[PDB]
Amino acid sequence: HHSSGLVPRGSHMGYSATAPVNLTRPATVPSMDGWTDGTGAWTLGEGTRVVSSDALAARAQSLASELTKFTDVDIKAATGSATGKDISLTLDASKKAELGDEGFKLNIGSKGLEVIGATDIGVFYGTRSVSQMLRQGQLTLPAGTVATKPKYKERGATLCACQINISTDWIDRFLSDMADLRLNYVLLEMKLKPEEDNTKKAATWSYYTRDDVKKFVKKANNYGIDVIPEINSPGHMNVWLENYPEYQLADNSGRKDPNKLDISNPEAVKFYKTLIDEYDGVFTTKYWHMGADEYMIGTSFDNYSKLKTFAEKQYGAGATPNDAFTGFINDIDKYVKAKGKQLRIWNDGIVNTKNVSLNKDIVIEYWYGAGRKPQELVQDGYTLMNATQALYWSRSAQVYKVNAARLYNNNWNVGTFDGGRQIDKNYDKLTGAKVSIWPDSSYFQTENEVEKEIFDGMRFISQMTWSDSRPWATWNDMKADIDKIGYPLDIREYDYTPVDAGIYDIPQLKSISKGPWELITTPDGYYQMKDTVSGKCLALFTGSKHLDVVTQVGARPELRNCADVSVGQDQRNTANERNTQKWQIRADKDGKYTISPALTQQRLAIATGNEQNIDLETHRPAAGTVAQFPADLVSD
Ligand SMILES: CC(=O)N[C@H]1/C(=N/O)O[C@H](CO)[C@@H](O)[C@@H]1O[C@@H]1O[C@H](CO)[C@H](O)[C@H](O)[C@H]1O
């Protein structure tokens, strides 16, 4: 008896007329439905290039570099003639009928692996499938051809980077993941740091700087992603009106809510419009999302008779508070249209009116199925996006955890509106669908834990919005392929934990302890820092909060009994002590390290006394002590 003789097949690079008939075709997400099988197969190998026109050079260079990393083969970009050993990129704008604005074709055969798109984004999206097919350990691909384009125009996520801050590094990863998945839509509820003297008191954290937004919008756009801002109004306004009580709506007894804009006050409405004009400069999108959810949550219009008075003055006798509410939406619509934008709102903004009618040119993003039902809005001719609660995650609300298995197995599609209410999935004004990623009480899960949790659901929505098919017999078959496919390169490369666990001197922390400090890593990519003097661990635990997270600029860290940072998000009873003890360490360009509270995403710094922020007007940490600050205030 001899051994098995097991040896690597080791196929020659390029095309082979020979291939086994049932050689695996590596899976992609979205699936590429209706593959026509050809004869033979193609092998990426030594000498394989990505060849394109000059105009596509950047795309080709980026793909070659990526494939060199995934495959361990030296893959270079080139122009001119392609050979069978090569991947070719072609932009053919005459193919819009076949491929539309985002679709692509693959031809794999004796000419090599051709990717054709009718647009730059179409070519890019084809390259995503090439990357997915070649990064699963198999470098031979069955020959044949396929053409694919998305069923729906808008495919993506709501990312509420709201009250709490989602780090710009997280956002960059998220955009890379969306691009891999051919998702082209992110509604970003967020604060752009307000700078002019009618709005500047609202520069409380979370915020994003202009430069930061410009940077991730540029990244998004290169990936084919429309980044739509949202400033929710006239409800959910606390982060904007806390410092502007003059714009808050008072109830009949005179009690103001920082969450409610007074839409009867024209200076309040101008404040909102001023924000829109500030955002105009850094987002490129042609849309504005004003929210309009949950204005009267926890209460009722009966408690705000001044809105009835206003309605009657503004929109005539018999007008109701719902009329005034809808009139504010229509006024914002008029405003943003004049800037070249289309308005979007949440469906719970569609209320029963009398004197005023909602403008039909506003996109309705449908999440709440107790309102006006989906089929009714179809009958009326509104433009609809499916933002079902079935596709929500919350850090704190366990009612909101997407169950991709259940949706896959129960036959959900993009026409399945909230509460399992079906409309015709071919409705000609159905734009698409999206998952939604909400922080709510934010200490239960770190952003890195959110990243791990959303993985499956992001693949699910990608599949259902592009392909609208279930080529895997069950969800578990899908799951196995999505896991083989894995994350895109940028996620695999991100240095979550750039320093080794060990003992460190940290001079920035001398106001807390002379140290040294013992650092250990956590499963979610953070550190716990134990002071070897006291035996306690560093926490960012105390200060003013939004969403139960310390948002206070200039809050100081403290030593607390060491929490167990090795456990997962199911340990909800200890979450706050645990997550307030997690620290993100980042390396500079080049080589210096910054320490950030994992939950806050501010940066530790030594306070100079010259940092300028509204929070620091009324409390400053002692000068020279260590405290957290937004990165922009400590960028010195
Ligand atoms: C449109 C929407 O879903 N509104 C709120 C909601 N109602 O059930 O559910 C989610 C999930 O729990 C909430 O997060 C939504 O509210 C939003 O909260 C964030 C903070 O998490 C923010 O204030 C935003 O303005 C608000 O819409």
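Our numbering is plain: 1 for the first residue shown, then up by one each step along the chain.
The way this entry was determined, per its header, is X-ray crystallography, 1.7 Å.
Positions of Cβ are set from backbone N, Cα and C atoms, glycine also.
Annotation for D440 (beta-D-galactosyl-(1->3)-N-acetyl-D-glucosamine binding site): same-chain Cβ neighbours under 8 Å, separated by at least 6 residues, are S394, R395, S396, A397, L547. Mapped onto three states, the DSSP output places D440 (beta-D-galactosyl-(1->3)-N-acetyl-D-glucosamine binding site) in coil. What Swiss-Prot lists as beta-D-galactosyl-(1->3)-N-acetyl-D-glucosamine binding site is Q163, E189, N232, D293, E294, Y392, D440.
In Swiss-Prot, a published mutagenesis experiment is listed as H236 to F (Swiss-Prot position 263), annotated Does not affect the affinity for LNB-beta-pNP, but shows a reduced kcat value. Taking the Cβ of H236 (mutagenesis position) as reference, residues of its chain lying under 8 Å away and at least six apart in sequence are, in sequence order, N259, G291, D293, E294.
Residue density at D293 (mutagenesis position): 18 other Cβ atoms are found within 10 A of its Cβ, drawing on all protein chains shown. Listed in Swiss-Prot as a mutagenesis experiment, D293 to A or N (Swiss-Prot position 320) is described as follows: Does not affect the affinity for LNB-beta-pNP, but exhibits significantly reduced kcat value.
Annotation comment: Swiss-Prot describes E294 as active site, proton donor/acceptor, evidence class a curator's inference. For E294 (beta-D-galactosyl-(1->3)-N-acetyl-D-glucosamine binding site), the count of additional Cβ atoms within 10 Å of its Cβ stands at 15 [all protein chains shown].
Neighbours of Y392 (mutagenesis position), defined as other CB atoms within 10 A of its CB across all chains, total 20. Quoted from Swiss-Prot, the note on mutagenesis experiment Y392 to F (Swiss-Prot position 419) is: Significantly reduces both the affinity and kcat value for LNB-beta-pNP.
DSSP gives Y392 (mutagenesis position) a strand state. For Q163 (beta-D-galactosyl-(1->3)-N-acetyl-D-glucosamine binding site), the same-chain residues 6+ apart in sequence whose C-beta sits under 8 angstroms from its C-beta are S206, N238, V239, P439, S442, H546, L547, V549, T551. Largest CA to CA distance in the beta-D-galactosyl-(1->3)-N-acetyl-D-glucosamine binding set (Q163, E189, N232, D293, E294, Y392, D440): 18 Å, whole number. Cβ packing within 10 Å was compared across the binding-site residues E189, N232, and the lowest neighbour count falls to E189. You'll find the Cα of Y392 (mutagenesis position) roughly 18 Å from the Cα of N232 (beta-D-galactosyl-(1->3)-N-acetyl-D-glucosamine binding site).
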